Structure formats: C-alpha cells, structure tokens
Amino acid sequence: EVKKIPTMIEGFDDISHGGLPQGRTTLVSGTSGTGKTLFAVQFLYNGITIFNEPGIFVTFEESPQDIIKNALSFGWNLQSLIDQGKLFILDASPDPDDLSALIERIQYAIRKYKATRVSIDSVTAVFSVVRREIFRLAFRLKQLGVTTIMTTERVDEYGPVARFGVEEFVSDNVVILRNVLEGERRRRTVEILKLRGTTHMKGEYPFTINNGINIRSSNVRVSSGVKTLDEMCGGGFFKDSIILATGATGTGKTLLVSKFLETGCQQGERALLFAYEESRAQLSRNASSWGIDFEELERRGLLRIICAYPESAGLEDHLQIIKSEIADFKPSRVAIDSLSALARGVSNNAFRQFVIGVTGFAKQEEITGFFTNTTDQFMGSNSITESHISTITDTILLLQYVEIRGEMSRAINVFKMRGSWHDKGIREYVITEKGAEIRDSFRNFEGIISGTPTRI
Amino acid sequence: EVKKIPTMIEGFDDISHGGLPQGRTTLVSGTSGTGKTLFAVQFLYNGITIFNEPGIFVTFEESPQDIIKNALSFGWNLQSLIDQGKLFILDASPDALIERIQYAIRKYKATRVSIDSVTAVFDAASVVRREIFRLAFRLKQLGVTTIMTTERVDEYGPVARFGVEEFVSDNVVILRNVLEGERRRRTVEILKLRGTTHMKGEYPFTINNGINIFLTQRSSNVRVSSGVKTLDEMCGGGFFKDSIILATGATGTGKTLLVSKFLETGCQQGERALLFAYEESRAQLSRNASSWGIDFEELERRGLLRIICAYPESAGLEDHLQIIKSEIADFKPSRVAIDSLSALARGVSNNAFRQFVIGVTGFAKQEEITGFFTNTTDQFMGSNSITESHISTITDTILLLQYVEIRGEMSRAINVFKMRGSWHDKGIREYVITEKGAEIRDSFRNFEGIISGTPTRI
Amino acid sequence: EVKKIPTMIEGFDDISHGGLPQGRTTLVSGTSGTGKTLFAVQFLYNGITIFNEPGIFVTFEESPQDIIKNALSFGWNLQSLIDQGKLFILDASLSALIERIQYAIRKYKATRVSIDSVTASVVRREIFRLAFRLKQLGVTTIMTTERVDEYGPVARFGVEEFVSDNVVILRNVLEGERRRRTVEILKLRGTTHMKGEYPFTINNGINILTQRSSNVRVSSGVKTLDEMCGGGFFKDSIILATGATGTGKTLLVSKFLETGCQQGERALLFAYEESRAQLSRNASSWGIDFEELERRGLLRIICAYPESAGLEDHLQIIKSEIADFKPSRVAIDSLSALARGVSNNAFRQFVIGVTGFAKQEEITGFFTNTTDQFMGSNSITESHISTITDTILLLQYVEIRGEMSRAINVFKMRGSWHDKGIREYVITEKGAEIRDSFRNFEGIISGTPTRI
Ligand SMILES: Nc1ncnc2c1ncn2[C@@H]1O[C@H](COP(=O)(O)OP(=O)(O)OP(=O)(O)O)[C@@H](O)[C@H]1O
Ligand SMILES: Nc1ncnc2c1ncn2[C@@H]1O[C@H](COP(=O)(O)OP(=O)(O)OP(=O)(O)O)[C@@H](O)[C@H]1O
Ligand SMILES: Nc1ncnc2c1ncn2[C@@H]1O[C@H](COP(=O)(O)OP(=O)(O)OP(=O)(O)O)[C@@H](O)[C@H]1O
Ligand SMILES: Nc1ncnc2c1ncn2[C@@H]1O[C@H](COP(=O)(O)OP(=O)(O)OP(=O)(O)O)[C@@H](O)[C@H]1O
Ligand SMILES: Nc1ncnc2c1ncn2[C@@H]1O[C@H](COP(=O)(O)OP(=O)(O)OP(=O)(O)O)[C@@H](O)[C@H]1O
Ligand SMILES: Nc1ncnc2c1ncn2[C@@H]1O[C@H](COP(=O)(O)OP(=O)(O)OP(=O)(O)O)[C@@H](O)[C@H]1O
Ligand SMILES: Nc1ncnc2c1ncn2[C@@H]1O[C@H](COP(=O)(O)OP(=O)(O)OP(=O)(O)O)[C@@H](O)[C@H]1O
Ligand SMILES: [Mg+2]
Ligand SMILES: [Mg+2]
Ligand SMILES: [Mg+2]
Ligand SMILES: [Mg+2]
Ligand SMILES: [Mg+2]
Ligand SMILES: [Mg+2]
C-alpha cells in the first residue's frame, strides 16, 4: 500500500487515515487566511520537534523574519531550529526595487540539511504554463524522496479547487481549507478531496486555530440536590450521564442547574457553569432567593461561572472555549444554560455537531453533564426538543405548566432514565425560598400533558 | 510575538483584541460609501490626539481641503494638526510616489500612514500584486503602521478588485453595506491578522461619532411600582428595578395602557421616563392616556416624559438601536418603554431582530434602567406561544394578557407568567378596563381550559 | 448492430446493459479525484485477467511507477501483467503520438486502450483524429477528461462530448458537508442504457426486487410479543420498532440479538447513538452480557457517528460487515439517527438499499425509529419508510391517572395474523412485561385517553 508520514496536526492524521502520502506533493488550497501558511509551518515544525526530520520552507512573498515572528504566538521557536541546522527558510521572494534555477537551489538545501519534509508557500505567487511548472517542481521533489506541501490560492469557497483550474489535476494529493460565512459567523473546515492510491475520510470536517490547526460508563450514582428528584431517578442521576432539563420559559430549569452545581461543591468537587442568558450578578441574586450561595462557592475555588453571548462567537469556537475551561478547571460537574440559546439562528446540522461534541467530550472525561432546553410552546407541546437532540441524552426531566382551578401550576416528570428505574408520576412541584418542593401526581385529572386537564 | 497599536475606533480594538499589528499593512476593502476613508482618517486622528503619534494621509483623488472639510462634520480639527506638523496630507492626485511618502515619514517623524485608495492607481493582476508588495515592503522597512483602502463592486464577491490584494497584506478588514430587503446594514469583519488573534465574522456598526461598532451587569432586590396596586401584589411587591418586563397578548388586550401606568408612576416619583412608540403618534397616545387621567402633554412640557415616535420601516434595526442608545445617554431615564417589539420584528430576519433585543435589553440592564417592552401576538386566541420571535428567555418578568369567552362575551385575564428572583401570583385573573385604568379581580376558579380562550364551566 | 464488451466493473455492465460499445471511444469525464484513472485502469486490468484481452495505458502526466504503485492498494499486480506482455504503459509525459499508439497496439495485439488524460475548436479535430485512428485499428477506447464543476460543462472545451460516441460522467457532489459519488451514462450512440446518476463507492475498484420468502418463524426474545406476532417474527422480514424517546426500542433490540446468539446464531448490531460501554452496562441491567456473546464470537457491535461518513459509505460498511461475519440477524439502532440532516430521497435510497440486502441474504432485519413527537403522533415515521417494512411495532406513551404509562401494538404484520391490542407494558429488571389493552378507555392512540 501507499506509505504515509504523520503531520501530527491535531485530528488530521485521523481524517487522512495515517498522514500525508510519503515522497509525494500535497496541494493545500484555500481563500485568504484559511490557515494555509499555518498547516505548511506546522508540518515542518512537528517533523523536526517530534521525529527529528529536518525541513525546508520555501517562501515567495512573506519574509523569513515574518514567518518566524508569526510562529512565536503559538510558542513555536523557529530560530532555535534554524540555529541547530534542523530548519532552513529559503527566501525566493521578488526584488523590492528562473524555474530551473529555483529547482536547483531547493535541491542544494534538501541535500545540505538532509531534509525529508518541504513546504512551498505559495506557488500561486510565482505565476498550461502553470500545469508544466507544478509538474516539474513535483517531479524533482519526488526523485529526491521528500514529502512536500504546496499551498495555492482561491477566490470562491465552493468554486474551482485552485486559481488556474489545473493545479489539483497535477497534484497526487489535494486538501481544501474553507472559511464559510454562515450568516454573520465564519466556520473553518478542512477537506481531503483526493489522495491517489489510498484511503481518506470524505467531505468537510470542522477545525479551529488554537495552538496550531485543531480538527466508558458506570453504575455510580450522584445527587441532584433535590431529595425527592433523587428518589424519582431511582437513587439519583448517574455520574457518567448527559441530563436534559426541558420545558417552557419560567418553569424552573435554572433552579435545577443551580441545585446540581451547589450539590457537587458541598462534596468538595469543582463545578463549571456556561451561562448564555443571565449575568453572574443576576445568577447569584436569583440563587440566594432559592437559599444557594454562589459567591461563597466561587471564593472557595469550587464554582466557576463562564458568562458569554451566543452570537459573540461561532459554535466551533464556543466548543473550543468549553474544552479549554474543562481541561484547565477540571470539573466533575458541567452545566449549559441553555442549549436552546446556542441553537437560535444556526443550522440544525451545525447545532447537532456542537451538541455531539460537548456531550462526547463530557462522557470521555467521565464528567456529569446538565443541559437546559427552553421550548417555544409554553403549553400543549408534543415534543421534548425542537432541535431533536433527545437521542443524544441519557436522562430527560420534563418541566410543564398545568392549568388547575384557574391558576398556573407546574409538574415535573422523569421522562427518560437510561440504565435505571424511574417514577412515572407527573408530579406537581412548587418553587419557594428553599427552591424546589415536589409533591404528588394529579390523580383525578385527564389531559395533564396537554396543559389544560379535565377533572374526572 | 505580534504587538498591536490602539485605533481607539469605538468597538474595533475589542474585535481585533488590541488594535492593528504594529509595523505592517492592514487592507480595508469595501463598496462605495462603506466608511473606508472614515476608517483611514480616524486611525491617524486618534494616533495624534490620544498617543502623540504623527501621521501621513495619502490621497490619489480627493483634495486635502475636501478631506479637512469632511472631517469637520465629526468635530475633528485636522488643520490645527497640520499647523503643528503632527498631520501631513500628501496629494498624489492627477493634474516614485514611494520616494515622496518616505520623505514625509522622516520629515514629520510619522508612525502611522493611511493610503486612500490603492485601487485608484491600478491592467494585469500580476502588475497590482508586485506593486502592492513593493509599497507594503518599503513601509514595513520604515517601521510605520499602514492602512491601505481598496474598492470592490460586490458585497459578497471578491475581497478587493483584482483578487490579489488580500493575499499580499498581512491584515485584511472588510467594511460591508448590505441591502436586506430595502434597508442597509453596515458591518465590519477582520478576515485575517497574520501571527495573532481576532474575533471572526461580521459585527454591526453605525457612523455617528466616526465609526461606532456595537454579559457583565449589576442585579439588586430593589422594587419599583407598575402603577397598578393589584399587579404590584401579583409580582410579589413590585417589578424589580433591575429587570426587563415583557407584556404580551392579542391586539386590544391593554398592553399600551400598562406602559402608560409604568411611565406615569416614574414621573410621579420625579424620575425621567422615556417612551419609544412605533405604532401611534404623540397626539393619539395623549388622547387615549387622558382616558385614565394621565396627562402626557404636561409630563412632556415639564421635561419628565419624552416620547419618540417613528415608523419601523424608516431605519434599519442597527440605526433604531443607535437612536435608543443616544436618547438614553442624553435624557438619562430611570424607566424606558418600547411599544412595540412586535412592530420592529415585521419583515426583518429573526437573527437581526434577536440581535436588536439582546442590544436594547443588555444596555438597559448595564445602566440599571427598568425596561418595559410590549409584544402583540398574531393569534388572538388559542396561542401556545408567548412570542413568535422567541425572545422569552431574554426577559425577566412576563405579563400574559388574553381574551376569554365567558357567557357569549369577550372577557380578558392577566397572568404573571414568569418572575425571576421573586414569588408571583399563579392566578389567571379576570380584569376590566375603565377610567380607573386596569381593574384586576379574581381568577375563574369554576372553569377549565381558560388559557385556550374558550373555557368550559364544570 | 452495436455490440458491447463486458467491463466486469461491479454494477457497470447492468447500467450499460452489457458494457462499453466495442470498436469505439467512451469519454469518462469528472472533476479531480472522481475515479477517472481508477475506471481507465480497471477496464484494462479486467480485460487482461478475465477475457485475456491485451491492453495499452497511455499516460500524459502520471509516471508508470505511480500508476503501478497506486493499483497495488487494490492488489492488482500490474507489473506481472507487463512482464507477461499483456499490458503496456505508454509514457507521453499529435501525429507522432498516434504512431507509437498504433505500433504498441500491433506489437501487443491489444483490443483495449485507456488514454489518461486527454486534457493534458482545435481540440475537436484533435480528439476526432485520435478517436478515428483507434476505430480503424478495432480497439475499444477509454478517454478521461477533466471538469471544473459538478453540474457545469460535461468536459472542459464544450466539444469533447459531441465527438465521442459514448459519454460517462463521474461526479463527487457536496450534499451539506458530505461527498456523494455518482456515475451517469449520458449517451451511447446506437444502443440502450439506464438514465441519470447511480451511487458508487471506491472499495475494490469502482463498486456501483427478486428475493425468496418463506414462512419460517424466529423469536423476538419476548414470549408475549412472539404470541402477538402470531408465533414469532418471520425469518424473511424487516421489523420496524418505532416510538418516542425512552419507550424501550434499544431493550427490544438487545432481546432480538440475545435470543439469536443463545441459539448458536451470529447477530450483528450497527449502533449510531451509544458507545459499546453504555450499551453493555444498560444491557447487563436485564441479564445480557454483550461482552460474553462477543467473546464467544456470536455477537459483533459496530459503533459509529452518523455525521462521520455519507450514507453510501455507511451502506458499504454494513454490506462488507454482513459479507465478513455472515449473520442470521442484523439490527440498526437507529434509522432516525441516520435520517438527521440528509435529504429524504438520499435517506430512502439508503433504506431500500439496506432492506434489499437483508432480504436477498435471508437475514432478519430489526431497525429502530424514534419519532419527533412524543405524544399524539398521526404518523409511523416522519421519513415515510413504512411501506418498505414488513412488521411494524408501535411503542407509545399513554397518560393514565396522572402517570406516564407505555403501550405496544403490532401495527402491521405482512403474511400473518397479529394481536390488534394496544397493550400496556412495564419495563422492570425482567425486561419488557406486556399486559392487557386498556379496554375501558377511548383515545389511547392520542396518548391522553378518557375513562369510558
Ligand atoms: N496565535 C494565534 N492564535 C489564534 N489564531 C491565530 C494565531 N495566529 C494566527 N491565527 C489565525 O490564523 C490566521 C492566519 O492563517 P494563515 O497565515 O495560515 O493564513 P493563509 O491561509 O496563509 O492566508 P493567506 O493566503 O492570506 O496567506 C489568522 O488570520 C488568525 O485568525
Ligand atoms: N423566591 C421565590 N419564591 C417562589 N418562586 C420563586 C422564587 N424565585 C423564583 N421563583 C420562581 O422561579 C421561576 C424562575 O425559575 P427559573 O429561572 O429556574 O426558570 P427557567 O425555566 O430557567 O426560565 P427561563 O430560562 O425561561 O428564564 C420564577 O418565574 C418563579 O416562578
Ligand atoms: N458627519 C457624518 N455623520 C454621519 N454619517 C456621516 C457623516 N459623514 C459621513 N457620514 C457617512 O459616511 C459616508 C462616507 O464614508 P466614507 O467617505 O468613508 O466612504 P468611502 O468608503 O471612503 O467611499 P468611496 O469609496 O466612494 O470614497 C457618507 O456616505 C455618510 O453615510
Ligand atoms: N375609556 C375607556 N373605557 C374603557 N375601556 C377602554 C377605554 N379606552 C380604552 N379601553 C379599552 O382598552 C383597549 C385599548 O387598550 P390598549 O391600547 O392598551 O390595547 P393594546 O393591547 O395596546 O392594543 P393594540 O394591539 O391595538 O396595540 C380598548 O380596546 C378597550 O377595550
Ligand atoms: N486503495 C484504495 N482504497 C480506497 N480508496 C482508494 C484507493 N485508491 C484510491 N482511492 C480513492 O480513489 C481516489 C483516486 O481516484 P482517481 O485516481 O481515479 O482520481 P481521478 O478522477 O483520476 O483524479 P485526477 O483527475 O485528479 O487524477 C482517491 O482520491 C481516493 O479517494
Ligand atoms: N433497570 C431498569 N429497571 C426498570 N426500568 C428500566 C431499567 N433500565 C431502564 N429502564 C426503562 O427503560 C428505558 C430505556 O429504554 P431504551 O433505552 O430501550 O429506550 P429507547 O427507546 O431506546 O430510548 P432512546 O430514545 O434514548 O433511544 C428507561 O427510560 C426506563 O423507562
Ligand atoms: N393470514 C392472515 N390472517 C390475518 N390477517 C392477516 C393475514 N395475512 C395478512 N394479514 C393482515 O393483512 C395485513 C397486510 O395487508 P396488506 O399487505 O394488503 O396491507 P397494505 O395496506 O397493502 O400494507 P402496506 O402499507 O405495507 O402496503 C397485515 O398487517 C394483517 O393485518
Ligand atoms: Mg499565508
Ligand atoms: Mg433559565
Ligand atoms: Mg472614500
Ligand atoms: Mg398598543
Ligand atoms: Mg487521474
Ligand atoms: Mg435507544
């Protein structure tokens, strides 16, 4: 089969099923600021630092000094690698005031530094004539047995692969970087279009730029901090579960999240809250009016609240920020209030990808996850979520209003509990200064789940 | 690693995380009338006035005197800066240039340069590429920070003109002027900053005090009155001073009456109240309000009440938001009302509407101003939704007004549906409208299906 | 009359009704990485290995060493065929080229020729001159051409397709963020062919309603359900278990897999919602040891995320797992996870494809569907696949005296009597215990009944 070398770019070696085909050129194509120079630098940097494989970077516009200065923001010390004879940056930029000769310089540098990896950025800038030129360069690098990245420009996100509609047909390997405007938000994706003679995953995969390009179960029980709800769940929530609290505006979801967080903290565990609707001040005032002291928990270093606006960032960026804070603070409990705030004005496919990411990540770290969903219908709603994420969750707590004798009551139901028995009751509950008080089912009523029951 | 210098353009140093990379070119591209020359002038003006950094402005078309005259509409006095040798405008217009720019950078000790516009010179895409590279390289050599402005024909087509400029520059900024139905919406995007961080995608802005690009709020237990005794008891002692109140229900239920009481009660405590009315004139508002003994005309001429009447269709949402922000800043209300959010929502995208609501509500809470917003529902009975715009979760207290068919007549009932941080009455209370205003009575304890609008007596 | 020579590329000879017109040029057009070189190579490889017909491969860019090394990934040993003088790779990396092609054809007595690729007004006469010379020599020719677009010009210059007697378009289409491979036979002058696009995958080269039906019964693994279905599921059937989140679809899957393995039969599960760990834990609550059944080699579970591959590629994985493991029983948990954010037409082709493969292999299929509406649903599935299935189990929530109860109906049962009851069931430690219908209620199917 066709042998591959690891890029060690995070997630890339998975989508390429091993890395880039050894001894061949890969075209990396994309619009301006897609991450082309980034991929090309990371390739050489990882080659040297992880595999002691020397590298040539050929630039046709940017100055060596600018390549080195840019890489500093990632903590990559390119100058050190130059001083060790591991990295050579070959300046092929034009005069501030041909072809055969360039191919000869690159060969001298390859043999002198004993380089196995080469990046060229960008061959677009040194330009049927284009076709034969990429072919000649690619031919000589193959003969010398190096693995090459050639970056190309493009103007349109979903039009031609490169610029002259020829490059991709010459290259054995084609990677496309995209930066797609989804409404007013940008979404970064990598695609492996083609790898001759070998396998790769197909279509677009999300990625972020942070630190370079970035593409188990148990019977253990854990408390909600509501005594009666623990009973209703069969002895409590599972430690390795995703919990969904869903229902109409004002029902009591933020109350249930408050109790979840506080309970982990009084067991001396850390809890992490991502709030997308309310400020820290308001969360704390409301919480104090339920008998919960978020301020004391915060002082003791047990509770961290991250407040952010959904429409401030793209979903992939929200997920990266979530992964970073978990890796840093190392919680045993994570809460999202609300998933429905993050779903507003985004494709359901983008949102479902986000939800699969957050929940996958929580279940890998064996973190207990509590997520809220506010329904659009305040009554008579025949669905758990409008985003159809039900099948991604282990436990579902249905909160709903019920008209009783001319007043708006409210009931709680453990709708789903994978792995355990649960109470089937639609149990009336009351909110007070002590938080949630759960009472009995409405025995002598029909049509409770409609919101407008009838006395039997 | 890459250091930035402050632009002090309102909101830009936030999306750039500190401003523009020092010692490099930033491309600012846009269609005609997007704010490019404005951005270029403001970079130099703020450099001089705020950090004593001198600047060169290169024009290839516009006269110096027209650049100076145009800045005076923002109260920027460029001539005094030119008198002091802190600003120099280089006329490169029709009846090499690198030579002249470098002479001026030395002579004025300039650390900031604006070139407006680099398109007007440019023929071959290879010609423009090599030309923009040489200019950028010579300016970087001198150690100055540059903005080069560029033209485009399309809002979502090429970054620039020859599909090459954006690849040469270290830094690209796109100013857009999008037609959304018949309304224009200005946005700014940092596409790329080599070697550093930036916020991604488009941010709304307006042009008022130059370019103006626009969850850490306070929260108290302080109560304020609604002007309706029984409603204050239903809300557990009053509205919260730090809250957003939504009054929602079908046409004619009594939302505007509840706004009139909210505002009247503030003035009665000698506080300023501010009303934005998108459906009715001052004269109609005043006549209807006098039905309850409220004299809006006396409250206006004594400077306690200010009523702003406008049609939603007369401006884009971002410009409505600008008028609300500056009216709150001038008049300094304790209470602000919008009548109605439903009026502003029609024939605009849900995404742009929710952006507007986050913005007005977020700014009211920031300044600890009590906000009261109305929403008229499209279904006058049997509605299973609070709003069709789904803004419920952005509001703290929700008042639901509804019609209820009783004995072949249309009665109305009021419910405190939601009250963050307090107990509230759960009753669906019948009310009647008379000269006393809203008279709230008992819930209908003998009926089922009240919330459907067509009850059944048991 | 036009005669065809067989390609023996899986599925090509059916859509072409025999193969490629003999003695003529077929144009194979596509964007980059559509399978053009793969097609041109397979044509020659299949000719030499199956029909002993010598071939010439003419390359204008790729080196012979690359073509040979690339073909090794499928275990096609092109070197041994070159060493036997059955294959010649002509390196052209126009009058002069035709000379060497003629000489080669004569020297090797070749009937098949691939030219890859001819892209590397004047083109029209060039392609015509080339196609003409090969027609006089009696060879059947593949000519590969490059496109810029998926639904734009057939080739590059807007003439190649008008000169060729036969045109084939390979597409690699972006549907949301997933790629879908299709082959279309646009035209074959002087003969018949199937019309429009046909799905394919690259697995062993290019891979592009008449089954048996017995009265043999198999157990659901739940006694009462076997009686409700009139003595068990049919061996030759597709079972759809459909209903709201948490009704017990996965429990029914676990029973159906277990009872198979406990008879010494192999079962295969495709899981798209839950990990092996969560599946095993939940299953061990009802006394099922998936790990043990796997250990004994009677169970195999495949866990994947829907969003990870396209549906053509999921269907390929399912077909190769069945071919390898040879199950009596197969489960998909769930079809609703696969339907999310793909087109309904794409989803339906996937369903017809997987049900057709189970049915022609005599494999009992058990698929789950979760309904979006948890109560009062007027439909079996939102995707409307009911008519592709033989047995339908409807699981639904029923409000009884302020509590959420559960009911099961055998809704359809092609070929057999079935119970008409909407029967209450409870999930306990013993699994699913099915009880009686609510005979004193009205509107049970609404989920909010009234006591009569
Ligand atoms: N330290 C950093 N942290 C976060 N993001 C960064 C960092 N450094 C760079 N970036 C991001 O990476 C981008 C630079 O990508 P890169 O230089 O690879 O672009 P490119 O594809 O080569 O563009 P062009 O074709 O214009 O040269 C910046 O636009 C920025 O968004
Ligand atoms: N001190 C209190 N006494 C009684 N009830 C209270 C008290 N404080 C809050 N509540 C109740 O809690 C409700 C708010 O609960 P919570 O914030 O958890 O709702 P939610 O479902 O998160 O709503 P949303 O997300 O739509 O804002 C109030 O509307 C009120 O009914
Ligand atoms: N004093 C002012 N108050 C409010 N808006 C103003 C004021 N002065 C200018 N503007 C707005 O700014 C616009 C001009 O911005 P600017 O001159 O930067 O455009 P530009 O992008 O440079 O256009 P062109 O490419 O045609 O030169 C005016 O069309 C007007 O809408
Ligand atoms: N003098 C009055 N006496 C009694 N009822 C009155 C009087 N004036 C107005 N009303 C009642 O108040 C209603 C108007 O109240 P208001 O303007 O607040 O309604 P609204 O919900 O804001 O209406 P819209 O949907 O048109 O904006 C009338 O339809 C009527 O029922
Ligand atoms: N052994 C293999 N197993 C699986 N997939 C493979 C294998 N070898 C090749 N592929 C797939 O086939 C593709 C190669 O197709 P092919 O070489 O025919 O492309 P093409 O249409 O000729 O493109 P171009 O015109 O750029 O040369 C790769 O992109 C990869 O997706
Ligand atoms: N040990 C147990 N004892 C009693 N009931 C249990 C037990 N374990 C699970 N359950 C019940 O079984 C349900 C889970 O069944 P199952 O996982 O098959 O549902 P599903 O229809 O596949 O759900 P989903 O929609 O999540 O795929 C729980 O919600 C609960 O009602
Ligand atoms: N031997 C039998 N005894 C009793 N009922 C039977 C028997 N065979 C079939 N049935 C009944 O006939 C039904 C199938 O009838 P038929 O296939 O004609 O339905 P259909 O409406 O065409 O269904 P589809 O939607 O699948 O096309 C079974 O669900 C069952 O009710
Ligand atoms: Mg670059
Ligand atoms: Mg909440
Ligand atoms: Mg201008
Ligand atoms: Mg009104
Ligand atoms: Mg090829
Ligand atoms: Mg399941």
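Numbering of chain B is taken from Swiss-Prot, so the residues present carry the numbers 18-112, 126-152, 156-247, 254-497, in order.
Technique stated in the header: X-ray crystallography, 2.2 Å.
The backbone N, Cα and C atoms fix where each Cβ goes, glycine too.
So that you can see what the record holds, here are the features copied from Swiss-Prot:
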MUTAGEN   B:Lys53 to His  KM for ATP is 13 uM, reduced hexamerization. KM for ATP is 3.4 mM, very little hexamerization; when associated with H-294
BINDING   B:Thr54  Mg(2+) 1 binding site
BINDING   B:290-296, B:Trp331, B:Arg451, B:457-459, B:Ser461, B:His463, B:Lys465  ATP 2 binding site
MUTAGEN   B:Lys294 to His  KM for ATP is 3.6 uM, reduced hexamerization. KM for ATP is 3.4 mM, very little hexamerization; when associated with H-53
BINDING   B:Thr295, B:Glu318  Mg(2+) 2 binding site
MUTAGEN   B:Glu318 to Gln  Inactivates the CII domain ATPase, KaiC hydrolyzes 16 ATP/day
ACT_SITE  B:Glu318  active site, proton acceptor in CII (KaiC 2)
MUTAGEN   B:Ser431 to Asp  1.5-fold decrease in SasA autophosphorylation
MUTAGEN   B:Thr432 to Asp  1.4-fold decrease in SasA autophosphorylation
Candidates from B:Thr290, B:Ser431, B:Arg451, B:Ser461, B:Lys465 close to chain A, where recorded positions are judged by Cβ under 8 Å:
B:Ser431, B:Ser461, B:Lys465
For B:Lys53 (mutagenesis position), list the number of other Cβ atoms lying within 10 Å of its Cβ atom.
24
Cβ neighbour count within 10 Å of B:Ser431 (mutagenesis position):
22
Secondary structure at the residue listed as 'Mg(2+) 1 binding site', reduced by DSSP to three states:
helix
B:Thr54, B:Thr290, B:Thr295: which of these binding-site residues has the sparsest Cβ neighbourhood within 10 Å?
B:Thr290
Among B:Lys294, B:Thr295, B:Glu318, these being the recorded positions, pick the one whose CA is nearest to that of B:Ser461 (ATP 2 binding site).
B:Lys294
Among B:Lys294, B:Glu318, B:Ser431, B:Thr432, B:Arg451, B:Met458, the recorded positions in the record, which have a C-beta under 6 A from ligand 10?
none
Nearest recorded site to B:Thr290 (ATP 2 binding site) by CA-CA distance, among recorded positions B:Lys53, B:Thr54, B:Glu318, B:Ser431, B:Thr432:
B:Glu318
How many neighbouring Cβ atoms, not counting its own, are there within 10 Å of the Cβ of B:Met458 (ATP 2 binding site)?
21
So which of the recorded positions B:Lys53, B:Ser431, B:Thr432, B:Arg451, B:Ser461 sit close to ligand 4, that is, with a CB under 6 Å from an atom of it?
none
Just give me the nearest neighbour of B:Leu296 (ATP 2 binding site) among the recorded positions B:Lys53, B:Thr54, B:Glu318, B:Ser431, B:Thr432, Cα to Cα.
B:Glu318
B:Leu296 (ATP 2 binding site) in three-state DSSP notation:
helix
Just give me the nearest neighbour of B:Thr295 (Mg(2+) 2 binding site) among the recorded positions B:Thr54, B:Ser431, B:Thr432, B:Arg451, B:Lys465, Cα to Cα.
B:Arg451
Of all the recorded positions here, B:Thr292, B:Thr432, B:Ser461, which one's CB has the most other CB atoms within 10 A?
B:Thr292
Around ligand 3, within a Cβ distance of under 6 Å, which of the recorded positions B:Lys53, B:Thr54, B:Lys294, B:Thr295, B:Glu318 show up?
B:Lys53, B:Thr54
Find the one among the recorded positions B:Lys53, B:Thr54, B:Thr432 whose C-alpha lies closest to that of B:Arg451 (ATP 2 binding site).
B:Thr432
Measure from the Cα of B:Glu318 (mutagenesis position) to the Cα of every one of the recorded positions B:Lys53, B:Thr432, B:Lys465, then give the nearest.
B:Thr432
Listed recorded positions are B:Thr292, B:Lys294, B:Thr295, B:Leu296, B:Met458, B:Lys465; which sit with C-beta under 6 angstroms of ligand 11?
B:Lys294, B:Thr295
Conformational class of B:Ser461 (ATP 2 binding site) under the three-state DSSP mapping:
coil
For the recorded positions listed here, B:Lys294, B:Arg451, B:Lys465, which shows the highest count of neighbouring CB atoms within 10 A?
B:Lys294
